[PDB]
Amino acid sequence: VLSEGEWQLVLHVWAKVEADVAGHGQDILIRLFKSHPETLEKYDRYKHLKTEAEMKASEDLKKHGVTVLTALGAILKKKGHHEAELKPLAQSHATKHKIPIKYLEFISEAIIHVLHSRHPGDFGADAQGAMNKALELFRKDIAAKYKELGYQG
Ligand code: HEM
């Protein structure tokens, strides 16, 4: 469980993401694909994109980044009370996309990297801690729902 303080830190930095959701979403996906190129295969959509520049020009990648962050944002704003938001996400990701928990770790690392790159002044150790805990909670809960659905990823 996070403390109220911890949630406030998460949501304060998240308000900065919300100033430019698309641009944050692009940076996060590109960082994920750069750092762990195997994930780009579990994205048949724009898995063909060959340079950083093509990635930044892709309207389809940009739109997806907004869809990912909007869903994560809605989850974080529930401060742990996220069953109704998380269940459908687990369903899709376990049964259709087949995304292992390790890939949720990879994108969590990308989120943290981009938040610190863009907002160092609102993303010091205490804020990093808090966001790390929120993303851990998300992954723990999603993994439990994966298992319920019969997916051990
Ligand atoms: C913070 C983590 C994540 C969030 C919040 C998230 C959210 C979403 C959302 C909302 C959708 C569209 C609705 C749905 O199909 O569920 C989506 C689709 C998808 N996600 Fe994720 N996702 C996350 C992580 C990942 C990772 C790490 C991968 C692959 C490495 C992945 C692969 C996909 C794919 C393949 C689709 C289908 C897209 C399409 O065909 O248009 N997701 N995700």
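Numbers in chain A track Swiss-Prot; the residues on display, in order, are 2-154.
The backbone N, Cα and C atoms fix where each Cβ goes, and this holds for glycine too.
Feature annotations, reproduced from Swiss-Prot:
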- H65: nitrite binding site (BINDING)
- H65: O2 binding site (BINDING)
- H94: heme b binding site (BINDING)
- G122 to A: In metmyoglobin (VARIANT)
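When each of the binding-site residues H65, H94 is scored by how many other Cβ atoms sit within 10 Å of its Cβ, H65 comes out lowest.
It is 27 Å from the Cα atom of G122 (variant position) to that of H65 (nitrite binding site). Put simply, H65 (nitrite binding site) is 15 Å from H94 (heme b binding site) when counted between their Cα atoms. Of all Cβ atoms in the protein chains displayed, 8 besides its own lie within 10 Å of the Cβ of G122 (variant position).
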